[PDB]
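Take a look at the structure set out below.
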Amino acid sequence: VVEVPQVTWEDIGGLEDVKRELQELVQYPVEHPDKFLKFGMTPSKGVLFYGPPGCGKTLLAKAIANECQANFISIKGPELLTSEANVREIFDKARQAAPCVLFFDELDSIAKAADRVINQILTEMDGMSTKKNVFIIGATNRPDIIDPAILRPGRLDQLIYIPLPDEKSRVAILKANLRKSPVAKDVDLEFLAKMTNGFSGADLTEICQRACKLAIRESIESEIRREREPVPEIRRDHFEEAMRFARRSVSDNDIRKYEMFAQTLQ
Ligand SMILES: Nc1ncnc2c1ncn2[C@@H]1O[C@H](COP(=O)(O)OP(=O)(O)O)[C@@H](O)[C@H]1O
Ligand SMILES: [NH3+]Cc1cc(-c2ccccc2)no1
Ligand code: NA
């Protein structure tokens, strides 16, 4: 289905630098059109996100569309395999749905015939102007096998690193996930951030989801019993129990590889 996503910047913990860069990348064409006319700037057509899984690349693509009040179309890389006109029809539908964000997920899978489902993608991008109001976003978990042809000017304009959350970011992710939940006052999220070094954003969300379930199942059972004869909260002890099916999903070795890739691009 095609729709404007509900996720906002507020749902995304950390990545504050990345967020104002993306805002500037899309707010500037419509907030200062006179200066965009004055100097000859063409709006950006695309970005490529990279980093470990579960750290917010999909969330950021949906928040960009929500900011622009734009439709969102998602395509996972493995599913363009049956048929090179598959690529042509997706760009048609995105153009039909303009203004629109077109998100290519799991692009590392086609980075490994398939040789130019790629060329088709590259040609569709070259043949589409910024006047069509379609903004393209790709995401990958394997930045080592990016064909640099997709980063040439006129295609995806910027490669952007989306890293594992640091300690400050882990507090923000917990707070964003819990922003509309009733959390007991004995819950110390800064201490939970201290104890989750190396956790991804998806890893943190599971802890919150397990603690919230445990609370619901407590609420269910206690009213079942009080029947035999006041909004409840997620308490510290629900979080205590959730945290021992809690472990990192990204290895220390993959973390080293991402950090090396990113640090060498300064
Ligand atoms: N920065 C973040 N802030 C808040 N939640 C996050 C963040 N990163 C990941 N999550 C949680 O993990 C889930 C997966 O994130 P996603 O953006 O799909 O990861 P990927 O980087 O693999 O695209 C999200 O739905 C959300 O619950
Ligand atoms: N097993 C997953 C995996 C990840 C990587 C990798 C390679 C380069 C940079 C970052 C990550 N190589 O393999
Ligand atoms: Na990923």
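Using the numbering of Swiss-Prot, the residues shown for chain A are 468-549, 555-584, 596-712, 727-763, in order.
Determined via X-ray crystallography, 1.9 Å.
Positions of Cβ are set from backbone N, Cα and C atoms, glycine also.
In the three-state DSSP assignment, the secondary structure recorded for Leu526 (ATP 2 binding site) is helix. What Swiss-Prot records for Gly521, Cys522, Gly523, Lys524, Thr525, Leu526 is ATP 2 binding site, and it gives similarity to another entry as the kind of evidence.
Swiss-Prot lists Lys524 to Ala among its mutagenesis entries, and the accompanying note reads: Impairs catalytic activity of RNF19A toward SOD1 mutant. Does not inhibit interaction with RHBDD1; when associated with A-251. For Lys524 (mutagenesis position), the Cβ neighbour count at a 10 Å cut-off comes to 23, with all displayed protein chains included.
Quoting Swiss-Prot on the mutagenesis of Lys524 to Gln: Impairs ERAD degradation of HMGCR; when associated with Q-251.
Look at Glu578 (mutagenesis position): DSSP puts it in coil. In Swiss-Prot, a mutagenesis experiment is listed as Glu578 to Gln, annotated with the note Does not inhibit interaction with RHBDD1. Increased interaction with CAV1 and UBXN6. Impaired autophagic function. Defect in ubiquitin-dependent protein degradation by the proteasome; when associated with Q-305. Increases interaction with ZFAND1 in an arsenite-dependent manner.
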Worksheet item: Cβ-Cβ under 8 Å from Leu526 (ATP 2 binding site), same chain, 6 or more residues apart: which ones?
Response: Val474, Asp478, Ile479
Worksheet, complete the sentence: Residues near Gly521 (ATP 2 binding site) by Cβ (under 8 Å) yet at least 6 apart in sequence within the same chain, in sequence order, are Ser683, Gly684, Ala685, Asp686, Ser746, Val747
Item to complete: Pick out which of the recorded positions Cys522, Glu578 has the most other Cβ atoms within 10 Å of its own Cβ.
Response: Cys522
Worksheet item: Under a criterion of Cβ-Cβ distance under 8 Å and sequence separation of at least 6, what residues of the same chain contact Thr525 (ATP 2 binding site)?
Response: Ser541, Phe575, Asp577, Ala622
Worksheet item: Once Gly521, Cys522, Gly523, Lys524, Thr525, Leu526 are set aside, which residues in the chain still have Cβ within 8 Å of the Cβ centroid of the ATP 2 site?
Response: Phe516, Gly518, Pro520, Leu527, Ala622, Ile645, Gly684, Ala685
